[PDB]
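> Structure provided below as structure tokens; questions to follow.
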Amino acid sequence: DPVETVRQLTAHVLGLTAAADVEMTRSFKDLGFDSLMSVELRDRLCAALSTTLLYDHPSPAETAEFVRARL
Amino acid sequence: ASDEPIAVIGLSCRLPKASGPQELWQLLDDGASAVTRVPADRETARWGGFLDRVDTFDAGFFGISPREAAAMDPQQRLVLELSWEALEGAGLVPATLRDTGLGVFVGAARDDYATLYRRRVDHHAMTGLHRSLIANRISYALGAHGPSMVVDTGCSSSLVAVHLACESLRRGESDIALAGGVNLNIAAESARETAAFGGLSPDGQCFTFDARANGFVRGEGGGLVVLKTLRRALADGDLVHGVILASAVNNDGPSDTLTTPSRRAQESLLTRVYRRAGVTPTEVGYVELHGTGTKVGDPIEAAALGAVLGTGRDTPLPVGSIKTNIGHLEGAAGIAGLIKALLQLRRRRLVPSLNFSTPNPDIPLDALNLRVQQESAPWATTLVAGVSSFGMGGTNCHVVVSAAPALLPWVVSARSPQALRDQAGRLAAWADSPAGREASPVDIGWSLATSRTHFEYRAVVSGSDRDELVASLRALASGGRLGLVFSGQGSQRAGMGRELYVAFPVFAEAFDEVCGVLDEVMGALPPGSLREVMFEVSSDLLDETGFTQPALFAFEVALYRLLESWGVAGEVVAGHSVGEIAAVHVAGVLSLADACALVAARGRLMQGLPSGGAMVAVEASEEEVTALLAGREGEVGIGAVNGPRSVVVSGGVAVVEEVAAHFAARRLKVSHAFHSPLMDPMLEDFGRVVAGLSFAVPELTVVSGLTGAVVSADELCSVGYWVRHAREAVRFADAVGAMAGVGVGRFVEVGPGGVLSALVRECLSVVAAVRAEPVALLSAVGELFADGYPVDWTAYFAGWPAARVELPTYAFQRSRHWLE
Ligand SMILES: *CC(=O)NCCNC(=O)CCNC(=O)[C@H](O)C(C)(C)COP(*)(=O)O
């Protein structure tokens, strides 16, 4: 869950259709993430937990590390 | 300085709540905010800095049909208005820039009118909606051959434009340049797009460098600056409003986000431009910020400035932003900032940057060494200012500017009589205003003469000080060949030429030469100062023909000399009786000596005749009086044919009475029956005087009062002509007809009274020149000038050390033009 849900959301903001089309190993700026598009992840991520999360982790996978880590 | 410093010699603008530089200084110095809610007549984020209205435009001034104006971008219209205003403020006459290398550089990045047009087609839409024409149109109306272009770098456009103008001047591609920009927020779709970008302040204010900074508020307007090289400007003697020492443009390059500004690029830009100008951080007295009030942008700009101009400086660098007053004009942001700086340089004062109370915690004002101007303080040390403008694509631009190194006539013109009314009213209100009282009435008259185009509807007001001239303007607010008719006997009055002598030294000099020569001639052969007889109101000596002919000759010759110095050079001349003597002299036929001898001999030989002569003005055709007097040739005859139904009968005072009674007819106050058989006794004596004078070929076209037609030199230079002129009838009506025939369209009465002018009007533009004679002659030249004649008003102010001063611009006859 902490992985495929990122594959199914980072595209919802990026606009890619296939969930697997996310090169989840490449930098966010290299994937093409804007200010609004970066923070749209943070504002839809806690939609169903708790600022600069996605500049702290410039990689979809390396941000997805932060799900089950501390529970 | 590295490169040629560029002089700013004039500017114009339209800004929210500021129709011009005056109003702009008013708004800025008062620390007033022009930001308001969206006016009802607009469409819809709900705040902005808006002009009063954008639909008005004088389409007739610029030769634009209402059809073309309606499909025309209001940005194109406004830039037209701003171009004319900027040139006039620079002091230049636009006619003179025709076919020159004038360059036009305009920054624009929004096409709201075109969007409106397309969301709802004729051949004008192509030109009216295309952006390139914002500059190109100007080049076509002024006739400029210099480069004409529109540049879009985003919000930084207008400033870049000035840069490009500067470089174009330094290379010689253009000799004068107009530089600036325009942005008009008339469409809700652009507002929605910039709003969806999130850059917009929800409170509708630009909290530049303030901790409240949450975005910018939109603004609209436009602005122009006239630019010359410092060399060329100083050489031409222009009003320098500032000097650009250096300018540069770069791009952010590898920013974090496409829209995130770069500190390093901004620092590189600052370093480059100030090294090129050779200005250290201490020499900078102020920096006009981009200052949009954005959470991201403000810290970056502040940090760049503190890195380049903060370190190596004792006192805090004052900074501010006009976006706090009128908002973010985007495409036209840059120019606005510049104009602000310019007004601070000329005024040598600072104005508050509004919306500031607490420093942004992201901005260490103390460490960075910068302070926000909050007080309308003065400016101490010359003064140097710097302007920044940054585009969302990263194209940044900075510019370094430095500060600069009896009876009066006022002339106004306009393209419409109602426009003339408004021009006069505007000039009057300005003359009363403080800004106009800082200029003297002499300088004002000079600048009106030299720095304004003379449109087809003109007028001239006279006064001794400011108040007289002002009230004159208030009252105002409520062709062909030139022909001169010289007045004859009966137009004389006591006090001739006394007051012409005291105002204008030219009349005094010519009148003294003629009066000295005439004093000599009449002192040898008296009928001893003609000056005294003419100037004395308590003197009827002028009604005797021994004085009236020399008096008229002196008055008219000095009057012609003064009209000629004012440029008014007649092409066809004519004269009633003694009037001819002046006309033939000023034609160059007779020298001053021979002319004075002729006229004094005529007057004296006519004065020694016995009484019993009389002349009566009669409302009768020449045919009628020919019927009435035939058979009485030895006793009475036609003195003059002044009109189709106006003739003067001259003869024995006995025979004159029954003519008057038959037609009863105004009795003329004359001493003798001129142009009648009673003039035979003095004919032959006169015939010897004329036989001893030198007659030359005239320099102008002469029309004879004896012949009634154009007289040739062989005829005009014979003794018989002048004796017949002294004997026979003055055919003045036929002379007016002949002058009209050769091509005269403008008739001038040289002399006192308005008699000959009434006669010329009867025969048919008729102006009676003269008759306080300072007033009475400034009136003559004003009526000439407004009739179409090119009067060299410049040469009038050669006596005073007048200088060029800024003046209010043309009052445009604005009407609405829009779509539906
Ligand atoms: C055209 C224009 O807006 N020009 C200068 C005024 N704008 C700015 O200073 C924008 C600075 N940056 C931002 O406002 C933010 O970067 C954005 C653009 C709102 C997006 O944020 P994200 O890039 O972090």
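Numbers in chain A track Swiss-Prot; the residues on display, in order, are 946-993, 996-997, 1000-1020.
Header lists the method as X-ray crystallography, 3.4 Å.
Cβ atoms are placed via backbone N, Cα and C, with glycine included.
Sharing the feature lines straight out of Swiss-Prot:
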type	residues	note
MUTAGEN	A:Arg971 to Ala	LM has 48% activity on malonyl-GfsA-ACP-LM substrate
MUTAGEN	A:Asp979 to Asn	LM has 50% activity on malonyl-GfsA-ACP-LM substrate
MUTAGEN	A:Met982 to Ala	LM has 3% activity on malonyl-GfsA-ACP-LM substrate
MUTAGEN	A:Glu985 to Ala	LM has 15% activity on malonyl-GfsA-ACP-LM substrate
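Tell me about the setting of these features in this model.
Of all Cβ atoms in the shown protein chains, 14 besides its own fall within 10 Å of the Cβ of A:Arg971 (mutagenesis position).
Counting every protein chain shown, 14 other Cβ atoms lie within 10 Å of the Cβ of A:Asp979 (mutagenesis position).
Annotation note: A:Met982 (mutagenesis position) sits in a helical segment as assigned by DSSP.
Other C-beta atoms found within 10 angstroms of the C-beta of A:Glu985 (mutagenesis position) number 16, with every protein chain shown included.
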> Which of the three DSSP states, helix, strand or coil, fits A:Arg971 (mutagenesis position)?
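Note: A:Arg971 (mutagenesis position) is coil by DSSP, not helix or strand.
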> Name the mutagenesis positions, out of A:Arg971, A:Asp979, A:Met982, A:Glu985, that lie close to chain B, meaning a Cβ-Cβ distance under 8 Å, keeping sequence order and answering 'none' if none do.
A:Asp979
> Please list residues from the chain of A:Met982 (mutagenesis position) whose Cβ is under 8 angstroms from its Cβ, counting only those at least six apart in sequence.
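The answer is A:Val958, A:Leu959.
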> For the stretch where 2 residues weren't modelled, take the C-alpha of A:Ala993 and of A:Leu996 and tell me their separation in angstrom, rounded to whole.
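A straight Cα-Cα distance of 8 Å links the two sides of the gap.
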